[PDB]
Amino acid sequence: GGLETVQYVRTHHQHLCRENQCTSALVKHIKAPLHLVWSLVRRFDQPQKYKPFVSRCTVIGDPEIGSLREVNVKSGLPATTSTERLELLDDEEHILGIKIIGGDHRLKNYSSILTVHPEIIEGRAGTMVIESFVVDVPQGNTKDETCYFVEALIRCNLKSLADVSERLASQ
Ligand SMILES: CC1=CC(=O)CC(C)(C)[C@@]1(O)/C=C/C(C)=C\C(=O)O
């Protein structure tokens, strides 16, 4: 199911990419009810409640579909700021899509789709999160390098999402 979407994206989808584009998917299992995980992920205006590298986020007006956020990130990264647009938010089906449309970083034409799914983990309510992205390969890099570096960032985000969710769940 999870491993299945990951194999389809890394193979079929990667086959569909432009030569200067790459794509992958990450799966994370989280020992918390879907309501808790979804309540964190859906907050387009508050990524810093679980994304470890976001220092600041500004949204003017309601964080509704089509809005923009400006995020500042912590020191130590090849970036200081990113402007991102909310492309999709479906509270009934639990799907979130974003596109990065500006900033001083190296990710051009980055789009992500994140979905959240209910499951059982050791006889308890759990949640599976799948996040997939497509992004351009910056000039002097390869698809592999770009994918692995972006994957590291998403894994940090989903691990932190899991930690926060499971902490909240134990209450
Ligand atoms: C942590 C970081 C480092 C960069 O080099 C680019 C950028 C500033 C966009 C970024 O916020 C990337 C965040 C990503 C890929 C996904 C997300 O947050 O859902």
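Chain A residue numbers are taken from Swiss-Prot; in order, the displayed residues are 13-183.
Just so you know, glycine gets a Cβ as well, placed from its N, Cα and C.
Here's what Swiss-Prot has on this protein:
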- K63, 91-96, 118-124, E143: abscisate binding site (BINDING)
- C29 to S: Stable homogeneity in reducing condition (MUTAGEN)
- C34 to S: Stable homogeneity in reducing condition (MUTAGEN)
- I112 to V: Increased HAB1 inhibitory ability (MUTAGEN)
- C159 to S: Abnormal stable homogeneity in reducing condition (MUTAGEN)
- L165 to V: Slight potentiation of (-)-ABA-binding (MUTAGEN)
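Sorted by the number of other CB atoms within 10 A, the mutagenesis positions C29, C34, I112, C159 start with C29, the lowest. Filtering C29, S94, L119, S123, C159, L165 by Cβ distance to ligand 1 (under 6 A) retains the following recorded positions: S94, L119, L165. When the recorded positions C34, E96, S123 are compared by Cα distance to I112 (mutagenesis position), the shortest distance belongs to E96.
Other Cβ atoms within 10 Å of the Cβ of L119 (abscisate binding site) number 18 in total over all chains. The mutagenesis positions recorded for this entry are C29, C34, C159, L165, and the Cα of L165 lies nearest to that of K63 (abscisate binding site). The secondary structure of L119 (abscisate binding site), as reduced to three states from DSSP, is coil rather than helix or strand. Spacing of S123 (abscisate binding site) relative to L165 (mutagenesis position) is 14 Å (Cα to Cα, whole number). Under a cutoff of 8 A between CB atoms, and with a sequence separation of 6+ in the same chain, the neighbours of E96 (abscisate binding site) are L80, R81, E82, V83, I110, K111, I112, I113. The number of other Cβ atoms within 10 Å of the Cβ belonging to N121 (abscisate binding site), over all protein chains shown, comes to 13. In this structure, the recorded positions under consideration are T92, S123, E143, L165, and the one with the smallest number of other Cβ atoms within 10 Å of its Cβ is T92. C29 (mutagenesis position) sits 12 Å from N121 (abscisate binding site), taking the Cα positions as reference. Annotated pair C34 (mutagenesis position) and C159 (mutagenesis position), C-alpha to C-alpha distance, rounded: 6 Å.
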